[PDB]
Amino acid sequence: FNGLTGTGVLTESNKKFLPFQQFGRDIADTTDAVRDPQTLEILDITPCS
Amino acid sequence: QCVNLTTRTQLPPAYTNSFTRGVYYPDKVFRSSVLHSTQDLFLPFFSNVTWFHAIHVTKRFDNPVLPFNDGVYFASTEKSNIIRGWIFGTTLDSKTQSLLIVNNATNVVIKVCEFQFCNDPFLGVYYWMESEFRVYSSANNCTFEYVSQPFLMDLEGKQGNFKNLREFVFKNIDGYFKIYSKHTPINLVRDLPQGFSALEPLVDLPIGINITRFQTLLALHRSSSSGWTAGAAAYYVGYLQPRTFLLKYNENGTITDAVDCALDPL
Ligand SMILES: *[C@@H]1O[C@H](CO)[C@@H](O)[C@H](O)[C@H]1NC(C)=O
Ligand SMILES: *[C@@H]1O[C@H](CO)[C@@H](O)[C@H](O)[C@H]1NC(C)=O
Ligand SMILES: *[C@@H]1O[C@H](CO)[C@@H](O)[C@H](O)[C@H]1NC(C)=O
Ligand SMILES: *[C@@H]1O[C@H](CO)[C@@H](O)[C@H](O)[C@H]1NC(C)=O
Ligand SMILES: *[C@@H]1O[C@H](CO)[C@@H](O)[C@H](O)[C@H]1NC(C)=O
Ligand SMILES: *[C@@H]1O[C@H](CO)[C@@H](O)[C@H](O)[C@H]1NC(C)=O
């Protein structure tokens, strides 16, 4: 996603994600969400394994 | 045209306290139910800010050119379309670059395009259509012009007693140029109220100018050098400083409150 390389499962999420915010992060400063550039939908990332 | 509108009765020095205001969103990242510490150019809590009054109750056209330092907090909590834009330039006399920002409630004309500013550049609507447009003499060299207009960032339409609490933050760090902005309805009389407010980097424009000094463009009412009106202005200037702030994010991803880790031992 716009250079945000990573491995995991993308799932539709309920995160509010105010319009200016684009990435979203957890306490460990690891991106656990993204905004899809085509459609402005929030997909949280749950790692596999 | 460019007129020598003097109306200069030097106002006495005015100083007020900024309280817990002037704090913006550091990055475009959604954080929920966490506290984040960020080192950036913020307005120190309970700092001293300058309150120019461009009122006519006391005819004062308060348009001084003040330094930029590290960034400008501008709480233009005025009435309908009084202060419109801002000029950011080291010399602002067409010798060097001087980026001009004008909204005029309809468009957005951010242009580096070093202009020949004659004395005091200002806007104005004639007794109504906007008429005073000669803030300069010539465009000289017109660099990156940003001919796109997002929307009228002033967001006028509210009336009362300084009801439209409008706040802007101008930042120029190395490259780029950030303009954060928040609007809040408050009554009070003229001062900055209590509470916390911050909402998005309104407009980010990559310019890279020296931006050493700055000033503001003031709209007026043609009935001319003395026959005008000022309404009620709230010219507010605060200089940012590099501080560390501990911002708090609630569960729906908005900054609720923050602290400045340089004010008091607590
Ligand atoms: C980008 O184009 C696709 C079709 O190719 C469209 O579905 C999508 O909405 C577009 N994105 C934006 C932000 O306009
Ligand atoms: C500005 O306020 C500070 C406290 O915030 C005070 O120490 C200082 O003297 C004030 N300056 C002026 C010029 O009133
Ligand atoms: C934006 O609107 C103002 C209204 O005064 C007008 O003068 C200006 O030319 C407009 N900008 C463009 C690019 O048409
Ligand atoms: C204006 O810009 C042009 C184009 O980059 C440049 O060649 C010129 O030296 C600049 N200055 C003047 C005074 O024309
Ligand atoms: C231009 O920018 C430099 C670097 O920030 C600054 O120190 C300097 O004062 C500016 N130059 C002039 C001539 O004002
Ligand atoms: C919670 O998110 C909703 C989205 O509908 C929003 O209306 C509300 O203001 C948020 N809560 C807070 C405390 O900001």
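The numbers used for chain B are those of Swiss-Prot, and the residues that appear cover 14-70, 76-145, 152-247, 254-296, in sequence.
Technique stated in the header: electron microscopy, 3.1 Å.
Cβ coordinates are placed from backbone N, Cα and C, and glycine is handled just like the others.
Per Swiss-Prot, the features are:
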VARIANT   B:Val83 to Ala  In strain: Omicron/XBB.1.5, Omicron/EG.5.1
VARIANT   B:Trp152 to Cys  In strain: Epsilon/B.1.427/B.1.429; when coupled with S13I induces resistance to NTD antibodies by changing disulfid bond in positions 15-136 to 136-152
VARIANT   B:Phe157 to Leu  In strain: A23.1, Omicron/BA.2.75
VARIANT   B:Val213 to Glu  In strain: Omicron/XBB.1.5, Omicron/EG.5.1
VARIANT   B:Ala222 to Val  In strain: 20A.EU1
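Annotated features, which come from Swiss-Prot, shown on the structure.
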residue	record	CB count, 10 Å
B:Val83	variant position	14
B:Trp152	variant position	8
B:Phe157	variant position	11
B:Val213	variant position	7
B:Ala222	variant position	21
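Note: the CA-CA distance between B:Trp152 (variant position) and B:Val213 (variant position) rounds to 28 Å. Put simply, of the variant positions B:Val83, B:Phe157, B:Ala222, the one whose Cα is nearest the Cα of B:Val213 (variant position) is B:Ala222. Geometry remark: B:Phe157 (variant position) versus B:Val83 (variant position), CA distance 20 Å.
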